[PDB]
Amino acid sequence: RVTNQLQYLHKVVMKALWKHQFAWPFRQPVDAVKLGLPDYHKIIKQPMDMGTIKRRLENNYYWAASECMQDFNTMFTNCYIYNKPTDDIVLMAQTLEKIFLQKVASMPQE
Amino acid sequence: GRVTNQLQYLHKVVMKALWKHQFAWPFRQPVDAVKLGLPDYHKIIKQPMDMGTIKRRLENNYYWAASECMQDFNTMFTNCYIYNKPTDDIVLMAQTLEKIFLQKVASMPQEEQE
Ligand SMILES: CCNC(=O)c1cc2c(-c3cc(C(C)(C)O)ccc3Oc3c(C)cc(F)cc3C)cn(C)c(=O)c2[nH]1
Ligand SMILES: CCNC(=O)c1cc2c(-c3cc(C(C)(C)O)ccc3Oc3c(C)cc(F)cc3C)cn(C)c(=O)c2[nH]1
């Protein structure tokens, strides 16, 4: 499905987030083996990353805007829940999530 | 602060839907860390936020733009995810409310007026 809302999420929201200096830890799934995090997939049951969201927008996976917005939300929430409050990654996620919300405030109404 | 079409939608549509939700009660007022016996709360959460504060701010025309009110809702949810354990029920309550917040925000009027 291709709606004006999903087009905006792809061309405005994803475009702004993908290129952000803090985006690199979120562009691909968390490689728990490489990172040495054996409890990752035990705590995070729904892993999500921008690369998966990007691939989904490119292959018209979503039916509604709300579904893509929930995937961005899952990615940020996974980060806050798994990591320690003082981890830099939490600050990086918060910075990107603020941009996500600022952009979503201007999204088409459908 | 001013009265925009988007700020009106956040008050009459978004806040209206969230305030009355069965899972809203722990979010209607600030986290009472003294009553809860949580001495580390204000050490980890430096920007406390709750729906009651957001509601009072919408009622008193505190915000200049919808994006500012949306950031306060986001701070409230993020504070919950960061402070609590992954398995705490409060995290599930916050996630349920945040999904409604995002569903409602998707239907907000696109352009901000006055
Ligand atoms: C409880 C401890 N948690 C972690 O260690 C942890 C690490 C990570 C990473 C992450 C992913 C990658 C690649 C590109 C391989 O994907 C690379 C580095 C990453 O993190 C670091 C960052 C951002 C800066 C550093 F100086 C060092 C590291 C390790 C992503 N996400 C979303 C996480 O939630 C997460 N948690
Ligand atoms: C790591 C430990 N974390 C907590 O203890 C914790 C408690 C809380 C509360 C919260 C606030 C209040 C009042 C009105 C007094 O403020 C009352 C109960 C609350 O929680 C409970 C709920 C929802 C159901 C229960 F069966 C029991 C409790 C305690 C709110 N928020 C947003 C939190 O993030 C939070 N974390």
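We number chain B the way Swiss-Prot does; in order, the residues shown are 73-186.
According to its header, the structure was obtained by X-ray crystallography, 2.0 Å.
Just so it is clear, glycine is given a Cβ too, placed from its N, Cα and C backbone atoms.
These come from Swiss-Prot:
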- B:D112, B:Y155, B:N156, B:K157, B:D160, B:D161: protein binding site (BINDING)
- B:74-180: domain 'Bromo 1' (DOMAIN)
- B:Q78 to A: Loss of homodimerization (MUTAGEN)
- B:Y113 to A: Abolished binding to histone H4 acetylated at 'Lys-12' (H4K12ac) (MUTAGEN)
- B:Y153 to K: Loss of homodimerization (MUTAGEN)
- B:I154 to A: Partial loss of homodimerization; when associated with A-182. Abolished binding to histone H4 acetylated at 'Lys-12' (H4K12ac) (MUTAGEN)
- B:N156 to A: Abolished binding to histone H4 acetylated at 'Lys-12' (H4K12ac). Abolished binding to histone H4 acetyl-methylated (MUTAGEN)
- B:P158 to D: Abolished binding to histone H4 acetylated at 'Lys-12' (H4K12ac) (MUTAGEN)
- B:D160 to A: Abolished binding to histone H4 acetylated at 'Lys-12' (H4K12ac) (MUTAGEN)
- B:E170 to A: Loss of homodimerization (MUTAGEN)
- B:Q182 to A: Partial loss of homodimerization; when associated with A-154 (MUTAGEN)
Recorded positions (B:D112, B:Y153, B:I154, B:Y155, B:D161, B:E170) in Cβ proximity to chain A, threshold under 8 Å: B:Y153, B:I154, B:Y155, B:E170
Same chain, 6+ residues apart, C-beta under 8 Å of the C-beta of B:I154 (mutagenesis position), given in sequence order: B:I116, B:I117
Residues among the recorded positions B:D112, B:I154, B:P158, B:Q182 that border ligand 2 - Cβ under 6 angstroms, in sequence order: none
Residue counts (helix, strand, coil, in that order) that DSSP gives for the domain 'Bromo 1' (B:74-180): 70 helix, 0 strand, 37 coil
Rounded inter-Cα distance in Å - B:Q182 (mutagenesis position), B:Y155 (protein binding site): 33
Residue pair B:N156 (mutagenesis position), B:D112 (protein binding site) - Cα distance, angstrom, rounded: 11
Candidates B:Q78, B:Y113, B:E170 (mutagenesis positions) - the one closest to B:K157 (protein binding site) by CA: B:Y113
Distance check against B:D160 (mutagenesis position) for the recorded positions B:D112, B:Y113, B:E170, keeping those with Cα within 10 Å: none
Cβ atoms near B:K157 (protein binding site) (within 10 Å, other residues, all chains): 9
B:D161 (protein binding site) versus mutagenesis positions B:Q78, B:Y113, B:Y153, B:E170 - nearest by Cα: B:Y153
Diameter of the protein binding set by C-alpha atoms, the set being B:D112, B:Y155, B:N156, B:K157, B:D160, B:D161, in angstrom: 19
